[PDB]
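Step one of this worksheet: look at the structure below.
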Amino acid sequence: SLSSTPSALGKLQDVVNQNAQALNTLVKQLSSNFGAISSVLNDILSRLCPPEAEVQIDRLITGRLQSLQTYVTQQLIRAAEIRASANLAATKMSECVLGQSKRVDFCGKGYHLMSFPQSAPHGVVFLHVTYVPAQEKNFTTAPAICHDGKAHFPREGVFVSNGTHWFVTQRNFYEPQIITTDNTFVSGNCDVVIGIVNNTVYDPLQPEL
Amino acid sequence: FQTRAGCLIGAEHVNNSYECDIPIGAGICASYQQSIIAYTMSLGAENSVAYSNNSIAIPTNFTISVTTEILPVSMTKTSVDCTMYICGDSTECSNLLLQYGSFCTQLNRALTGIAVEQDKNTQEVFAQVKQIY
Amino acid sequence: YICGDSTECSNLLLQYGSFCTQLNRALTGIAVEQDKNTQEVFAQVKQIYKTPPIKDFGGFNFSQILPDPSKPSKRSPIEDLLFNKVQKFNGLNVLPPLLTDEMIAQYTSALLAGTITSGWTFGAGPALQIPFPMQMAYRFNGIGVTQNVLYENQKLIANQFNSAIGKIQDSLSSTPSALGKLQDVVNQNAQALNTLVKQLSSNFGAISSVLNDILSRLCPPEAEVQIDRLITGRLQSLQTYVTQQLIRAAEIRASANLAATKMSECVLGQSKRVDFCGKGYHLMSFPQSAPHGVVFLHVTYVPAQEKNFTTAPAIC
Amino acid sequence: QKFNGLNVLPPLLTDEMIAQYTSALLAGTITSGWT
Ligand SMILES: *[C@@H]1O[C@H](CO)[C@@H](O)[C@H](O)[C@H]1NC(C)=O
Ligand SMILES: *[C@@H]1O[C@H](CO)[C@@H](O)[C@H](O)[C@H]1NC(C)=O
Ligand SMILES: *[C@@H]1O[C@H](CO)[C@@H](O)[C@H](O)[C@H]1NC(C)=O
Ligand SMILES: *[C@@H]1O[C@H](CO)[C@@H](O)[C@H](O)[C@H]1NC(C)=O
Ligand SMILES: *[C@@H]1O[C@H](CO)[C@@H](O)[C@H](O)[C@H]1NC(C)=O
Ligand SMILES: *[C@@H]1O[C@H](CO)[C@@H](O)[C@H](O)[C@H]1NC(C)=O
Ligand SMILES: *[C@@H]1O[C@H](CO)[C@@H](O)[C@H](O)[C@H]1NC(C)=O
Ligand SMILES: *[C@@H]1O[C@H](CO)[C@@H](O)[C@H](O)[C@H]1NC(C)=O
């Protein structure tokens, strides 16, 4: 993915290019006259006498000082942006690499499992490993099961039906199991819950005793 | 072709829609399809969810995905000799430059602060392990 | 901006180097960033989702946040409220956004439809349908409350929700300054441009701020002296403007980054971060579009009517 | 550019040192998880 895409790392290349441009601009400004007879200071000094040379020199000083001040101001603004990026990278290291995050889309798309750091020129690369659900199927569901006049709810899952039989499964991966007293809990009668359906709830100790 | 961004000449307008390649403005983008074409950008494919009051969809399989994320951490550290940049080796200029006060000192200080920060930025990101494992 | 249509000024301006190029570059960079900021916040959905023809969500009424098809704008009742509440001759131009207001509204609709029909699943992978009442049950578990509490109080909860939403329009509509946060941004930008224009009236030591009058009255060797004074002043004014725009842009970028984070963590999931997605225990949130900004509606759970009990760490 | 009074300063940490930090983080994660 990286090797076949020369521009994949543009985010880091852009930083390098911006810094290089700023320096090249600062140097090229030395060629400007700024109203002086010449941008070359030595030529002014060699041709003109003091009371006249100083007038020409002040023009170059003003221009060059202004150019240098502009450069520094831009560097301060750019530095602030880089600091913000570094602060984010440091946070991701702590939360994505040194632990497992529950923050959505913080450590890549999907459900975060783990991440690995890699070094780079003036930057860092994170490899985010995530879990993605696949191949979903349609099931019929219900909020509760009614049995012996009592309402039963899932302890850690959802009630589903394959069209003929009811099962209870974990939510993020289809794995149907028989509905029993060990995977449900009871609260109130069947007259309150809207959408409650009739089904048997198996008690493992019934056939034993 | 007349658009809200201005007058576009040389592009072939089409009534199709694609992902935005080269942005023009006001929902209009252009791409090379050969000739250059202009079109209204698409926001993505349409997907209607089969919602009902008793129907649920549950995954039966999964995949493992690995993606990359790239962040800048630091800049190149630089330093400037204010007097040399402005005056070179001229003592005539150097003396004139004294009349402007402490501008050169202020500029050097600002750049020095930036240079130091760049090392702090690196340490904050990478030096988070107490021992070398 | 500096020289107008004067070739005399234009030639003099060449002696200052590449300042004009640098200024144009800085402003161009800002303009591009503004489109990036919008995309990062709103374009977080892979596909355009739609709601059912029949709005049956178990008593939960979303009609004030969903698009109103009877209008050409296809905006919600709340969005309509938000939108209603909130120089070229000098070389100053205003560029259009890449995304139109309609496109932004469409992104918002997709996010709402996704949340209502598939909860948070569409934010991680494929959108998986679930009954809304059951989605709410899972969000109750996420805050340490058993699911039977919802099912036994479904009518009460749906009513409390519906009323709380209805109050939003009254809270906003009855308070003209409610959206000041967005109005302040608009006002600051307008002031900056007005200042830049008014500075053209300054003499800066010249006999006149009007360049044509100088050229019409004075000969070259004298006119140039007066012109240089105007160039220096106007160039300094323009440089000041750009610097301020760079600083302001940084603040906006920070805000956009926060909005993008809230979209991911408050809208596309359920947050456990305290006071990140409103006060109380977070259940869910809904996005609404606004002029140069976004509005989040945060739905939270708040405990009420506590009673005193005697307790113990253990039973023997 | 040095001749114009412009200088480039070296980083405190070398590329090798940064690589070593990265290796320690990877080794830690693989053998001991988040502990
Ligand atoms: C579920 O059923 C609907 C029709 O009611 C169908 O459109 C949809 O594709 C089905 N989903 C799956 C995963 O089979
Ligand atoms: C539902 O599952 C049960 C148990 O595995 C099976 O006997 C029954 O045939 C299934 N029903 C359908 C329609 O597949
Ligand atoms: C689900 O919708 C059907 C109509 O399509 C209705 O008859 C049934 O009572 C509803 N079930 C619940 C729990 O609302
Ligand atoms: C569920 O079972 C109860 C008790 O036998 C019965 O009264 C009720 O009518 C049943 N519900 C349905 C839909 O058959
Ligand atoms: C696009 O559609 C318009 C009608 O709305 C038609 O006049 C125009 O010729 C079409 N252009 C192309 C390339 O199909
Ligand atoms: C799950 O998907 C993998 C491919 O990613 C496939 O090899 C495997 O057989 C699938 N399992 C089932 C039960 O379909
Ligand atoms: C939803 O609320 C609106 C505004 O009060 C009302 O006009 C509409 O009829 C309600 N929808 C339902 C199904 O009650
Ligand atoms: C609990 O009892 C205290 C007195 O001991 C009283 O001040 C307080 O209001 C009571 N709290 C509630 C919720 O009744």
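Chain C is numbered as in Swiss-Prot; the shown residues are, in order, 741-826, 853-1082.
Looks like electron microscopy, 2.7 Å, at least that's what the header says.
The backbone N, Cα and C atoms fix where each Cβ goes, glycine too.
Taken residue by residue with DSSP, C:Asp796 (variant position) is part of neither helix nor strand, so it is coil. While the structure shown retains the original residue, Swiss-Prot records the natural variant C:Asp796 to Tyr with this note: In strain: 19B/501Y, Omicron/BA.1, Omicron/BA.2, Omicron/BA.2.12.1, Omicron/BA.2.75, Omicron/BA.4, Omicron/BA.5, Omicron/BQ.1.1, Omicron/XBB.1.5, Omicron/EG.5.1.
Within the same chain, no residue at least 6 positions away in sequence has its Cβ under 8 Å from that of C:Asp796 (variant position). Quoted from Swiss-Prot, the note on natural variant C:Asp796 to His is: In strain: B.1.1.318.
Same-chain residues at least 6 positions away in sequence with a Cβ under 8 Å from that of C:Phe888 (variant position) are, in sequence order, C:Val785, C:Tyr789, C:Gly880, C:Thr881, C:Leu894, C:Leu1034. Quoted from Swiss-Prot, the note attached to the natural variant C:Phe888 to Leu states: In strain: Eta/B.1.525.
The C-beta environment of C:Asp950 (variant position), restricted to residues of the same chain at least 6 apart in sequence and closer than 8 Å, is empty. Quoting Swiss-Prot on the natural variant C:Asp950 to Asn: In strain: Delta/B.1.617.2, Mu/B.1.621.
In this structure, C:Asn969 (variant position) belongs to neither helix nor strand by DSSP; it is coil. Quoting Swiss-Prot on the natural variant C:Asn969 to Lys: In strain: Omicron/BA.1, Omicron/BA.2, Omicron/BA.2.12.1, Omicron/BA.2.75, Omicron/BA.4, Omicron/BA.5, Omicron/BQ.1.1, Omicron/XBB.1.5, Omicron/EG.5.1.
Under its natural variant entries, Swiss-Prot includes C:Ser982 to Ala with the note: In strain: Alpha/B.1.1.7. Using a 10 Å radius centred on the Cβ of C:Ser982 (variant position) and all shown protein chains, the other Cβ atoms total 9.
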Quick one: what's DSSP say for C:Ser982 (variant position), helix, strand or coil?
helix
Give me the CA-CA distance between C:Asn969 (variant position) and C:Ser982 (variant position), in Å, as a whole number.
17
Other C-beta atoms that fall within 10 angstroms of the C-beta of C:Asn969 (variant position):
13
In terms of Cβ proximity below 8 Å, which variant positions out of C:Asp950, C:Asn969, C:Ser982 neighbour chain B?
none
